[PDB]
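Remarks on the structure that follows.
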2 protein chains.
Amino acid sequence: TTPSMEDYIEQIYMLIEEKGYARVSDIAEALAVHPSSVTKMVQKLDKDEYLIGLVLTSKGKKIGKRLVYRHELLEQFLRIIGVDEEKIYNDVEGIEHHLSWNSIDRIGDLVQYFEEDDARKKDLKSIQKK
Amino acid sequence: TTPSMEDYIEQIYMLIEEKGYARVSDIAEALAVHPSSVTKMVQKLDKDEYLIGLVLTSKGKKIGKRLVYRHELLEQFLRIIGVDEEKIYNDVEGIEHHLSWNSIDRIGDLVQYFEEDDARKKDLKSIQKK
Ligand SMILES: [Mn+2]
Ligand SMILES: [Mn+2]
Ligand SMILES: [Mn+2]
Ligand SMILES: [Mn+2]
C-alpha cells in the first residue's frame, strides 16, 4: 500500500497495544511529526477503512499485527547475524516497509535455521572472526 | 550523502562502467525521472565534490564502487536464502540505501557462510520445506 501509511498503522497498533489507545499527541510524538500532519493521515486511514479515540478496523489490526511481526523478525535477523545492537533499530526502521513478503518469509526461515542448531551460530561467528 | 544522492551515484557509476560515460538522458531514463530532476541532483553532486561529460571524482568513484558491491551482495543474499529471483531486484533497490555498513558486512559474512559449504545451503533449503 504505502510505506508512510504502514508506518502509521504500525505505530498506532503499538500504541493501542502499549496503552490501550492511540492519542494524536502520542502518535505525533512517536513519529516525530507535527500533530496536524497526523490529523491528515488519520483522516486518510479512515477513508481507506483502516480505522474509525481512534480505533483500528479488523483490516487495520491485521496489518498492524503483521507490521509488528515483521519489525520484530528483522531485529532478530540482524541480531542473529551479529549486527551491533545499537544499530539494529534504525536499520530495521528503514528497510522493513521495502521488503516483499517473499523476502520476509525467507528471512524467517533463515532465523529458524540458526535457531535449531547453535553450532550454526558458532560457525557463522567464526567466519566473522576470519 | 542522502539515499537519493547515493542512488544517483550508483546509477552514474554503473553507466560509466557500462558505456564508458554517463549522459543526463541515460540517467534520466534509467531512473525514470525528468531531466530537470537529474540536472538539479548532478549540480548538487558537483557542489559536494562527487563529480564534475559527467565525470566522477575519486570521492564519487569510491562511493560508486561501494554501492555496486552492496547492490550485488544484497541480491546474492536474497538469492541464497531462496527469494524468488523475480522479486529480488525491487527489494534490493528499496533497502540498499537504508542499511548500516555494519549490517552490510555481517550480511557479507552470512553470504560467505553459505558459499563456503553447500551442505549449509541444503540444510537451509530443508527448513523451507517444513
Ligand atoms: Mn515502521
Ligand atoms: Mn518498525
Ligand atoms: Mn540504489
Ligand atoms: Mn541498486
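Chain A uses Swiss-Prot numbers throughout; the residues present, in order, are 2-53, 59-136.
Here the Cβ of each residue, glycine as well, is placed from N, Cα and C on the backbone.
Copied from Swiss-Prot, the annotated features are:
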MUTAGEN   A:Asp8 to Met  Binds only one manganese ion, in a pseudo-hexacoordinate geometry
BINDING   A:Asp8, A:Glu99, A:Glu102, A:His103  Cd(2+) 1 binding site
BINDING   A:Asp8, A:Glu99, A:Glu102, A:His103  Mn(2+) 1 binding site
MUTAGEN   A:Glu11 to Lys  Retains selectivity for activation by Mn(2+) and Cd(2+) over Co(2+) and Fe(2+). Can bind Mn(2+) in the C site, despite alteration to the A site, and adopt active DNA-binding conformations. Non-cognate ions fail to generate fully active complexes
BINDING   A:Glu11, A:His77, A:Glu99, A:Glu102  Cd(2+) 2 binding site
BINDING   A:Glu11, A:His77, A:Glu99, A:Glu102  Mn(2+) 2 binding site
MUTAGEN   A:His77 to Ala  Retains selectivity for activation by Mn(2+) and Cd(2+) over Co(2+) and Fe(2+). Can bind Mn(2+) in the C site, despite alteration to the A site, and adopt active DNA-binding conformations. Non-cognate ions fail to generate fully active complexes
Given the Mn(2+) 1 site residues A:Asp8, A:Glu99, A:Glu102, A:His103, which other residues of that chain have a Cβ within 8 Å of the mean position of their Cβ atoms, reported in sequence order?
A:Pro4, A:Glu7, A:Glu11, A:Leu73, A:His77, A:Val98, A:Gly100, A:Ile101, A:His104
All-chain count of other Cβ atoms within 10 Å of A:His103 (Cd(2+) 1 binding site):
20
Relative to the Cβ position of A:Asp8 (mutagenesis position), how many further Cβ atoms are located within 10 Å?
17
What is the nearest of the mutagenesis positions A:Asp8, A:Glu11, A:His77 to A:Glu102 (Cd(2+) 1 binding site), using the Cα of each?
A:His77
So which other residues, same chain and not among A:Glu11, A:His77, A:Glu99, A:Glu102, have a Cβ within 8 Å of the centroid of the Cβ atoms at the Mn(2+) 2 site?
A:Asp8, A:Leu73, A:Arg76, A:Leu80, A:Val98, A:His103
If you count other CB atoms within 10 A of each CB, which of A:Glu99, A:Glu102 wins among these binding-site residues?
A:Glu102
